[PDB]
Amino acid sequence: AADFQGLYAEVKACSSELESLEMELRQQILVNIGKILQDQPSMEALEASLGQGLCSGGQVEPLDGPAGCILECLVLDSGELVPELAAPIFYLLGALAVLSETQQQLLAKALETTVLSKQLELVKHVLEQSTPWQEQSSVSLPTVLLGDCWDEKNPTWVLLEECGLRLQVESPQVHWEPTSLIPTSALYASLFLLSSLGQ
């Protein structure tokens, strides 16, 4: 029953308040998400602080390092969370947690460059083009988004292979399997929300 319309609507709705966040706080969050993507205990610490703050409504205790730089953007001066900002960040952290360490590290690298939009466009294409998701099928990828060298060393290849997708060099490059829906959906949600912060 899941489809791309449902996935897009959910991620789009979750993104609204990040896209309308002021530029300076968006960049502070995004740069520091890039650092905690390389430091899983920091992501878990941030998730623990935001989850308890969202559900309790109480004062949130400051964190150290890059996780703390993110949290500072999400709290009032009294220390309670701004729920409209903490909730989408918690949703993003939940999506990132679905992904493997390898994918998390690749996302951290992509943030710094134009690569992020291209990977979002590619993952969106895989999900749109593989409708109906419950049928195994082949998907062609636009060669222009694949970079200079398309093979098992390419970051987009690894990102997709880590979703459980079987990949090959020649078109159609992606073999879609329904069991890859959950990780690929999380990868899309992650790229989409990271892109909404980077605009």
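Sequence positions for chain A are given in Swiss-Prot numbering; the residues included correspond to 286-484, in order.
Positions of Cβ are set from backbone N, Cα and C atoms, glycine also.
Among the mutagenesis results in Swiss-Prot, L292 to D has the note: Disrupts intramolecular interactions and autoinhibition, leading to spontaneous pyroptosis-inducing activity. The residue drawn here is the original one. Its Cβ taken as reference, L292 (mutagenesis position) is surrounded by 21 other Cβ atoms within 10 Å in the chains shown. For the recorded site, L292 (mutagenesis position), the DSSP three-state label reads helix.
The local packing around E295 (mutagenesis position), expressed as other Cβ atoms within 10 Å of its Cβ over all shown chains, amounts to 13. While the structure shown retains the original residue, Swiss-Prot records the mutagenesis experiment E295 to R with this note: Disrupts intramolecular interactions and autoinhibition, leading to spontaneous pyroptosis-inducing activity.
Spatially close to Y376 (mutagenesis position) yet at least six residues away along the chain are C299, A474, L478, judged by Cβ distances under 8 angstroms. Under the heading of mutagenesis, Swiss-Prot lists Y376 to D and annotates it as follows: Spontaneous pyroptosis-inducing activity.
Here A380 (mutagenesis position) comes close to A471, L472, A474, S475, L478: these same-chain residues lie at least six apart in sequence, with C-beta atoms under 8 angstroms from its C-beta. In the three-state DSSP scheme, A380 (mutagenesis position) is classed as helix. In Swiss-Prot, the entry for mutagenesis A380 to D states: Disrupts intramolecular interactions and autoinhibition, leading to spontaneous pyroptosis-inducing activity. The structure shown retains the original residue.
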